[PDB]
Amino acid sequence: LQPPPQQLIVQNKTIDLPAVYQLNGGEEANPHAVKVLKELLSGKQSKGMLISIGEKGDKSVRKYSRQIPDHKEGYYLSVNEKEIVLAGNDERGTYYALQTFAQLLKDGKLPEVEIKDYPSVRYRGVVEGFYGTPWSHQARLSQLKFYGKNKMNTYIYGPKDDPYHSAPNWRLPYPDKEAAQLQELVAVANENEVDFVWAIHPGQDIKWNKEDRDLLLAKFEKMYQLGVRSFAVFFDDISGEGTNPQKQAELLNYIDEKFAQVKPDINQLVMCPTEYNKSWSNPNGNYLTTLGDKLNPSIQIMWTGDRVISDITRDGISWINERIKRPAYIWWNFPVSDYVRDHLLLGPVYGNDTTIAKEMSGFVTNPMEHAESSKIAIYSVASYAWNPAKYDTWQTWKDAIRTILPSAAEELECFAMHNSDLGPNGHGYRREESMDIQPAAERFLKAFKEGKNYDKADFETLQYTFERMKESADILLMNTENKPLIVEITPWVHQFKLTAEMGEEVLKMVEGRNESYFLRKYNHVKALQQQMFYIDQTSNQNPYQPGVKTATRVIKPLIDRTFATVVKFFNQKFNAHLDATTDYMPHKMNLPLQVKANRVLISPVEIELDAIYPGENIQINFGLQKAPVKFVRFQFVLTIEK
Ligand SMILES: CC(=O)N[C@H]1CNC[C@@H](O)[C@@H](O)[C@@H]1O
Ligand SMILES: [Ca+2]
């Protein structure tokens, strides 16, 4: 059961899904839930075993009102030989009773059980709020079904790069095509019991005048016409007047008073502050307390923790709550990769204190621009925020992988386990990676480097890893159970497979039959390096972190260091002069050259390019008018026309 229920009593009897059943509650219970139930009961006829579905207050469930948790979205579920009860505290609770029911049903059989359940955190879900290609319409439809199945009740739509979400075209209604698609998203979210929260991000060019105020209002009104019933205003990552607290609070309160309190059915009204984490707060400034004191009590204030990227702690949530005068609505910046875009972040969700549910009013994950890939952290975040006290890091991760790709779980597992760390970055945030084999890697390399014998067991572990990596890469590429997931990760799967092959060859170079066999392996390895460079230069070419990195934390560094090392030993033994560099680089220059898009740079006297190119400019720190260029004699960046 994911998420795990608050309370669970299991019997060790199993009853069959009644061939003949009698349904009590069908026309009075939440239709979404009745719909799931009926699908599960296809080819089953309606005397028979009584099944009771309904919300508190419904005739159908009166007998059980005591049993139904007195919690929003709570429910009571019961299966025995004589009957089934599915009873929500409210309509969404009945739907969630059904989501739990569906997981219990295995082979037309059910365990005898009694469950009392409800969420420990009121708002749980996802904020699509990253920089990068926003999620496709189809990705989104898929996400909303996934959210319902995992009792996530919130989808906050706010992709930084959607021009009708941010400046300047926030002022503009969506075009007809986009609008109809959003209308469809709201309907699907409704059906899966998710609040679609439409966010707008206007602060960068907002004028604090009636005109802009009205435009914002009319935009919200248009969204309402499309079915939206929840709203947010994001003030993150902007500069200027669009960051004045009082003005923000005033705008928020006005939206509240003239809009959220004027429609009959508006649910969530949420604002993300400009100072959105501790380390970006002006120490002793009045930004957060102004918001805390001026914002109407019913307005949620988002927060990403002590740092831009970070895990939520007891001391952290307390620090913020004292200033905003209410429980923070958490915006957790994981697995979002928009600042390390050459990495996938597919590891477990961990790091967030499990005892602070009461201290947060919401918990949403900012995911990767890779939607299907993000379902691993998303399912885990769903599990954590519904029941943080039973949150199990690795078990949920494995459960997510097996839900996403039952046909190749172990392979996805192998792949995700070695694609979890972010590498070095401006936000300082890291994840463990490849911990299973890290000790063996570390012993092997320390010994080898120092001419001290390595343990044969460690050598074999590595070897075994490279082999499993190749099997999972090839099996992943050809998987058709979730094509969109495979499309998203393919570049990295290729890169991952070449990494595994590079490791095998380098290991063979360590064993090293003879002089000629060594050179064969050494040459194979140069070729692989060049192939990795090629993928890194042709796949995923975005402006910020172009390319494709994989197994960066433990595995690549082990292979590279082992290569440099065995080559040095070969050069010594045979008085040779093999090049021991580990990153193929087609240009020539003691710091490593790098190639990013059409820049050729020295890592922070004479460079020689592998060819003549039109020069664009040189930016040095202590234009070329298209002049031909191959050599450059004297930050250190050459841009050329490529
Ligand atoms: C509140 C917030 O995190 N805003 C920005 C910038 N900080 C983190 C980045 O990952 C972005 O995705 C995010 O949209
Ligand atoms: Ca009802």
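We number chain A the same way Swiss-Prot does; the residues here are 26-71, 74-616, 625-639, 652-669, 704-715, 729-736, in that order.
Just so you know, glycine gets a Cβ as well, placed from its N, Cα and C.
Summarising the annotation, Swiss-Prot assigns domain 'GH84' to 149-416 and lists sequence analysis as the type of evidence.
Look at Swiss-Prot and you will find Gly156, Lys187, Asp263, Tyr303, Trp358, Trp359, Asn360, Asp365, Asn393 tagged as protein binding site, backed by experimental evidence. Around the Cβ of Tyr303 (mutagenesis position), 22 further Cβ atoms fall within 10 Å across all displayed protein chains.
In Swiss-Prot, a published mutagenesis experiment is listed as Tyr158 to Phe, annotated 99% decrease in activity for pNP-O-GlcNAc. Following the DSSP three-state reduction, the secondary structure of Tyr158 (mutagenesis position) is coil. Counting Cβ atoms from all protein chains shown, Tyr158 (mutagenesis position) has 16 others lying within 10 Å of its own Cβ.
Quoted from Swiss-Prot, the note on mutagenesis experiment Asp263 to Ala is: 99% decrease in activity for pNP-O-GlcNAc. Counting every protein chain shown, the number of other Cβ atoms lying within 10 Å of the Cβ of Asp263 (mutagenesis position) is 21.
Classification of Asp263 (mutagenesis position) by DSSP places it in coil, neither helical nor stranded. Here Swiss-Prot notes a mutagenesis experiment, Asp263 to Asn, with the remark: 99% decrease in activity for pNP-O-GlcNAc.
Long-range Cβ neighbours of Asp264 (active site, proton donor) (same chain, at least 6 residues apart, Cβ-Cβ under 8 Å): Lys187. Annotated active site, proton donor per Swiss-Prot: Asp264, in sequence order, evidence recorded as experimental evidence.
Where Swiss-Prot documents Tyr303 to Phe as a mutagenesis experiment, the accompanying text is: 113% increase in activity for pNP-O-GlcNAc. Secondary structure from DSSP puts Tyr303 (mutagenesis position) in coil.
According to Swiss-Prot, the mutagenesis experiment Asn393 to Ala carries this note: 95% decrease in activity for pNP-O-GlcNAc. Under the DSSP three-state reduction, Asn393 (mutagenesis position) is assigned to coil, being neither helix nor strand. Non-local contacts of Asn393 (mutagenesis position) by the CB criterion (under 8 A, 6+ apart in sequence, same chain) comprise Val153, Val154, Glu155, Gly156, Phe157, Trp358, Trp359, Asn360, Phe361, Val363.
Neighbour density around each Cβ, counted as other Cβ atoms within 10 Å, peaks among the binding-site residues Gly156, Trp358 at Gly156. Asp263 (mutagenesis position) sits 12 Å from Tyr158 (mutagenesis position), counting Cα to Cα.
Its Cβ taken as reference, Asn360 (protein binding site) is surrounded by 26 other Cβ atoms within 10 Å in the chains shown. On the backbone, the CA of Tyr158 (mutagenesis position) and the CA of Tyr303 (mutagenesis position) stand 17 Å apart.
A gap of 13 residues interrupts the model between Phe715 and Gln729, whose Cα atoms are 14 Å apart.
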